[PDB]
Amino acid sequence: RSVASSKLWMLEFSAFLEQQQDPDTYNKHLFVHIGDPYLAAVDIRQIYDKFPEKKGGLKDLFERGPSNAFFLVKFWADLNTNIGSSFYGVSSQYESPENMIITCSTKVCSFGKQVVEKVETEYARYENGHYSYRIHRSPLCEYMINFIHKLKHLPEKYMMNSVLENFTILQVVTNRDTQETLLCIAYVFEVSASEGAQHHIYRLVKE
Amino acid sequence: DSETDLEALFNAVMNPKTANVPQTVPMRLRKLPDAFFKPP
Ligand SMILES: *C(=O)CCCCCCCCCCCCC
């Protein structure tokens, strides 16, 4: 269990483009995918500038804790796909020992400023001695679809990475009733060059 | 101006002469883990 606090574990996360060739034929391209050991640490102060500030922002959330709920994911995104019959989606799955009502906030940021927020409420399903939470085929917001379109129309890979340096995503999963931070995941991005998508996962620490 | 201007963000890298975006410290210059820029 990599991305896991004491109360919640994210077992699956993927962003994808699904193209319908014909009514029985679907081609799915994964942009990014995640599917007990101790991870390497990153000083959170090194990335505060790339995420929303003020009350409810990353610093505020981290200081309120708990410290074990905070992670940084570095993605190498696979942009090699044919860009009517397209579905851009995000899917994720979580497990908890506790029966909770959870809220998943996803904030897309440019130069550390919030551009768009998507907020989803999830209820528990009992499964194999624990509770499961699934966000299944959540539509990617139009900003993201537009962003990917503009990225692919860039003629050089170094241009794509330059843009991505200032594009980030902040995912905050919260217990709806108690407001406890169950998971807070900061996402940073490069383009994959190896023919696909890869990731490093880090723990966010105070220093 | 606006920091969240999508067209401005892409214009900054497509046409560097007319770039109008906040200036930032490149990630590679920061105090980050050794393999942060080396894919597994
Ligand atoms: C709008 O709905 C924003 C929700 C963001 C969900 C996270 C999906 C991650 C997208 C992968 C980035 C690929 C582009 C480099």
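Swiss-Prot numbering applies to chain B: residues 60-99, in that order.
For this deposited structure, the header notes the method as X-ray crystallography, 2.0 Å.
Each Cβ is built from the backbone N, Cα and C atoms, and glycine gets one as well.
For B:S61 to A, Swiss-Prot lists a mutagenesis experiment annotated as follows: In YAP-4SA; prevents phosphorylation by LATS1 and LATS2, promoting retention in the nucleus; when associated with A-109; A-127 and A-164. Prevents phosphorylation by PRPK4; when associated with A-109, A-164, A-397. Experimental mutagenesis is annotated in Swiss-Prot for B:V80 to A, with the remark: No change in interaction with TEAD4. Reduced interaction with TEAD4 and transforming ability; when associated with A-84 and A-85. The note that Swiss-Prot attaches to the published mutagenesis B:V84 to A is: Reduced interaction with TEAD4 and transforming ability; when associated with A-80 and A-85. Quoting Swiss-Prot on the mutagenesis of B:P85 to A: Reduced interaction with TEAD4 and transforming ability; when associated with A-80 and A-84. According to Swiss-Prot, the experimentally introduced change B:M86 to A is described as follows: Complete loss of interaction with TEAD1. One mutagenesis experiment named in Swiss-Prot is B:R89 to A, and its note says Complete loss of interaction with TEAD1. Listed in Swiss-Prot is the mutagenesis experiment B:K90 to R, annotated as follows: Nearly abolished lactylation. In Swiss-Prot, the entry for mutagenesis B:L91 to A states: Complete loss of interaction with TEAD1. The structure shown retains the original residue. A mutagenesis experiment is reported in Swiss-Prot for this position, B:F96 to A, and the note states: Loss of interaction with TEAD1.
In sequence order, B:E62, B:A67, B:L68, B:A71 constitute the residues six or more apart from B:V80 (mutagenesis position) in its chain with CB-CB distances below 8 Å. The two recorded residues, B:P85 (mutagenesis position) and B:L91 (mutagenesis position), show a Cα separation of 11 Å. With a 10 A radius on its CB, B:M86 (mutagenesis position) counts 19 other CB atoms from all the protein chains. Neighbours of B:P85 (mutagenesis position), defined as other CB atoms within 10 A of its CB across all chains, total 9.
B:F96 (mutagenesis position) has a Cβ environment of 14 other Cβ atoms inside 10 Å. The candidate set comprises the mutagenesis positions B:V84, B:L91. Of these, B:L91 has the most other Cβ atoms within 10 Å. Annotation for the mutagenesis positions B:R89, B:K90: lowest Cβ count within 10 Å of the residue's own Cβ, B:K90.
Among the mutagenesis positions B:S61, B:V84, B:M86, the ones whose Cα sits within 10 Å of the Cα of B:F96 (mutagenesis position) are B:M86. Within 10 Å of the Cβ of B:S61 (mutagenesis position) there are 10 other Cβ atoms, across all protein chains. Between the CA atoms of B:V84 (mutagenesis position) and B:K90 (mutagenesis position) there is a gap of 11 Å, rounded to the nearest whole number.
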